[PDB]
2 protein chains.
Amino acid sequence: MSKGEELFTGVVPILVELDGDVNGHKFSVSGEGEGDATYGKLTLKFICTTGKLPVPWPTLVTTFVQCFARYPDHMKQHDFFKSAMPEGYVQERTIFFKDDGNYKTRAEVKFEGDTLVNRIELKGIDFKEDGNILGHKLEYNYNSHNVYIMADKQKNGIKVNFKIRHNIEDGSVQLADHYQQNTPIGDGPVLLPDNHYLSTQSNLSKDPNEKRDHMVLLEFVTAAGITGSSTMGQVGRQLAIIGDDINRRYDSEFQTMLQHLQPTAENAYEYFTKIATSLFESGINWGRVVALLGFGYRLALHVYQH
Amino acid sequence: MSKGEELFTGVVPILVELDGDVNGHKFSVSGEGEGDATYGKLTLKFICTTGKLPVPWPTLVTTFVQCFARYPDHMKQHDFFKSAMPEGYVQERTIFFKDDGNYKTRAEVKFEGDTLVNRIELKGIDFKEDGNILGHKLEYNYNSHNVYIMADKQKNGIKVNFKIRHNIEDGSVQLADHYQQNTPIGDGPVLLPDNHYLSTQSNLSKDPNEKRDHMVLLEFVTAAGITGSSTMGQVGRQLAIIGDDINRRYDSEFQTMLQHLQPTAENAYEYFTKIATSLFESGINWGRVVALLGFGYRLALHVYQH
Ligand SMILES: C[As](C)(=O)[O-]
């Protein structure tokens, strides 16, 4: 584990600032909320302080603080985001919108007193005015995605990528390919993770009281893709219980089958093939494949002996 | 072996009587010939003693003495038919002609002096008037079939079934599904067999000197299915019955194991290795190796497809 992990034991208040320029359109956004890393829960409201948002709100969702992800106990040595605190880290992204323009972003995430703050710059270029983005054709919703993470040892951080699918109004999808890197601000030791991912569920809503153009954003974030030793041990013990049952119930049967069949080494493969064929001609399912496997095994045991 | 087995060491003379009713048409048939169980050979001539046979001769072939089957030496303890002699046995059949009527038959087969006699009653119902049986559309020939035999421990006899394929003159086929049971008449000890079959070749011809409506029937009958390659069909059927149990009993558990384990393609082999290690730490036997293979198989399916 790390020391920064300790800053996230409770609910942490969050502030966000963003300056944006997409195809020459400028805009600013301010955000507030709270993060609860213990339960991988994130609550945010954003207001555009410069008028109407010039791009659809959903395209800013990935841009609008992965240090709040819930890491299971067996994966806590892979939480780079919290290990880099409180000094913080820099988050850089390039987002390619298929058949359209791209965003580039730079963001500083660090503590300021008790508050986690995220200052962001965004420059978008090459967007078609008829396109999904500037044409405002995206639906006000969000799908779940996996955020895949790798260590970037030469840069003392992590490399990240994922592919967002934005629902479009006619029923189609607009892809946004995210390439991301996160670099520590402090000179202290951070944690480099094994490959894993963040599983992310997001929800977009409105504040009925809010006069400005805005977005209410709720996110659930959980680390996964690494399975602990306890689960592997557990599956192993299940298989053993199952294997002992299979053995007690069927071993002598498979043995007498081979006794009657009297295979030699020269006819084993042939016998096996023909047997597999009349078994499977009434159908194939998982258990039948397993019976054929146990038969194959006993067949090999049988020819190997003698 | 048995004592009744010794009644068949040489050539045995055969008499057959049949009284029949199909859809109200009555008729009688008398038959004579010889059986030589030593070489699995059977030679019979039948005369309709009431005029023209109201049904095609091929449909009566199976009804017209399996104690003449050649049982190979390594299988003679599986010969229920001969173990029941001379006291004899009762053979009952229901024969379903697909898309047509059925035959019901009862037959007593026993020695009387030096002669093996077979007395039979046959009743057919629900036969279509223009159909293949009453329309006399079967060809005068016969295919080879296997007669599948299993013990019937509560009835102290055997259960038997098979499916005959009758060639029809227009080029189609008429299936005749046989269900059969054999019950000892005497109180002597009979042989109850393991599962096996009789391979039956038949030929139908005429006597050029016979003016009455008649059939000459030659049959070759040999038992197999106990040892060697002839066991392959049964082993497949066993595996299918077993595979289906394994599937009913464990398919869902293996699925919930893989879902919880969340293997990726990149960690699949490692997870598998670790799983194998905690399984085998309590021991190895055949059933445990089978369970591991079953897990491995479903695992390769899960990752290879995603
Ligand atoms: C499962 As199949 C099409 O080989 O009977």
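Don't overthink the numbers, they just go from 1 along the chain as shown.
Looking at the header, which is where the method is noted, we find X-ray crystallography, 2.3 Å.
Keep in mind that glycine also has a Cβ here, set from the backbone N, Cα and C atoms.
Annotated features in Swiss-Prot:
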MUTAGEN   B:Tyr142 to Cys (Swiss-Prot position 145)  In mut1.9; shifts fluorescence lifetime from 3.03 to 2.74 ns
MUTAGEN   B:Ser144 to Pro (Swiss-Prot position 147)  Increases fluorescence at warmer temperatures such as 37 degrees Celsius
MUTAGEN   B:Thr200 to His, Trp or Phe (Swiss-Prot position 203)  Results in significantly red-shifted excitation and emission maxima
MUTAGEN   B:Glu219 to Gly (Swiss-Prot position 222)  Suppresses the 399 nm excitation peak, leaving only the longer wavelength peak at 475 nm
* Separation of alpha carbons, B:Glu219 (mutagenesis position) and B:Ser144 (mutagenesis position) (Å) -> 10
* Structure fact -> Same chain, |i - j| six or more, Cβ under 8 Å of B:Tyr142 (mutagenesis position); the result in sequence order is B:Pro58, B:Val61, B:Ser202, B:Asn203, B:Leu204
* Structure fact -> Cβ density check for B:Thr200 (mutagenesis position), other Cβ within 10 Å (all protein chains) comes to 23
* Sort out for me which one of B:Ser144, B:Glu219 has the most neighbouring CB atoms within 10 A, since those are the mutagenesis positions we care about. => B:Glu219
* Asked: Distance between B:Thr200 (mutagenesis position) and B:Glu219 (mutagenesis position) at the Cα atoms, whole Å?
  -> 7
* Coarse DSSP state, helix versus strand versus coil, of B:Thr200 (mutagenesis position) -> strand
